[PDB]
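A.B. asks: Sharing a structure below in structure tokens format, with a few things to ask.
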Amino acid sequence: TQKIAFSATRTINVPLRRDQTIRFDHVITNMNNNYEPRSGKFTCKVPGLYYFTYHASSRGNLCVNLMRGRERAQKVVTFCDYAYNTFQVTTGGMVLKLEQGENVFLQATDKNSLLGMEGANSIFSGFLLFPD
Amino acid sequence: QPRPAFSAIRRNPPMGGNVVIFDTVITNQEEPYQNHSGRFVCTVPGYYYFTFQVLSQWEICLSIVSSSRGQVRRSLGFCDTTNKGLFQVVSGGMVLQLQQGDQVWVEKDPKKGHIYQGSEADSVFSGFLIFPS
Amino acid sequence: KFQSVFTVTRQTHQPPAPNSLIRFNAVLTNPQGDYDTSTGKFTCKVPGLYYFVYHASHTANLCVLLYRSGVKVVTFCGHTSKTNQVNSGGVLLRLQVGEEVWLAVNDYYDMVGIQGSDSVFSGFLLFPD
Ligand SMILES: [Ca+2]
């Protein structure tokens, strides 16, 4: 019986650099501890089908790449959402079939306006749908 | 056991009609989703969750629609009417109890149906079984 | 049942009162009666890991806050002037029997979506325990 799930928010007050792995340091949930707060990466132990999602608060233009891979990561998709002199909350999600050892994470881009704070959260979550 | 789940995105979609076709499959366990029509087909009866995150630069209104016995069932709508020429992600989602043969898809409002076409960013349509009936 | 799932919607033109709980009065699916439209609260019957997500339409500033047993878990805000946008949010929570989950607004309470843009709140049990 493999109960795997994680929800982590970003509280670190530091800007995001281009191609930087976006870290969600604050864990709300981390069943089976397959998600690592220090890196912001999920690493598959149990292969199977997973759903990944995020909600990012932002004060400007923001683009995020959803990444997948083992020792070499690749990008599944890119989610962009713009804001001109205003605040926004954007979202993205993806169902991915995962093999043992593969890791999934979000990577920042040239558009790095992302807020991580009390009253304006940025969260990253993932859960196992069906085990391989 | 059933593992119906999918995610499809837009890249080279056939335009025409109000059905939004997500032509590029990322995941399609048990091939419920037809990339040629933009429709999900229920095989396993039960409760499913469907959600979309679509990119627009102007005005867009989208709805997750379903059909049962060929009968169309209109539902909730979700819009973004910023209309400033800048990327905006409209999102929506819901749980749907489906019977064998039911179909689910995303439809656009003909008067507000602008969906970004390009390589800068993506629009996604996802769905998965929560539990069988 | 031994499962838990719901999708409720807010069907009214009047937005919520500021700094109050967001009531979803209409049901799309709610077989176990876990979400109570009379109080606007979900109450756990079956313990385990749940996923909660919402998509709220608004035409003025809106912040949606998710609460779990009296504790504010997450807050997401969307700013807009006259036009319609969708504020989204979600979180995975491992709940115990009797625990309450609900959404609330702060001073930014607008949920007046344009004709055709709605507001939904869904929740479902993924892993029993
Ligand atoms: Ca935006």
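Numbers in chain B come straight from Swiss-Prot, and the residues shown are 112-244, in order.
Header entry for method reads X-ray crystallography, 1.9 Å.
Heads up, the Cβ atoms here are built off N, Cα and C, so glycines get one too.
Look at Swiss-Prot and you will find B:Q199 tagged as Ca(2+) binding site. A mutagenesis experiment is reported in Swiss-Prot for this position, B:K222 to E, and the note states: Decreases binding to IgM and IgG.
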A.B. asks: Quick one: what's DSSP say for B:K222 (mutagenesis position), helix, strand or coil?
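C.D. replies: Where B:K222 (mutagenesis position) sits, the three-state DSSP reduction gives strand.
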A.B. asks: Measure the Cβ-based neighbour count of B:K222 (mutagenesis position), defined as the other Cβ atoms within 10 Å of its Cβ.
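C.D. replies: The answer is 8.
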A.B. asks: Does B:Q199 (Ca(2+) binding site) have same-chain partners at least 6 apart in sequence with Cβ under 8 Å from its own Cβ, and which are they?
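C.D. replies: B:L166, B:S167, B:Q168, B:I171, B:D191, B:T193 - these are the non-local Cβ neighbours of B:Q199 (Ca(2+) binding site), listed in sequence order.
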A.B. asks: Check B:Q199 (Ca(2+) binding site) against DSSP and tell me helix, strand or coil, would you?
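C.D. replies: Strand, per DSSP.
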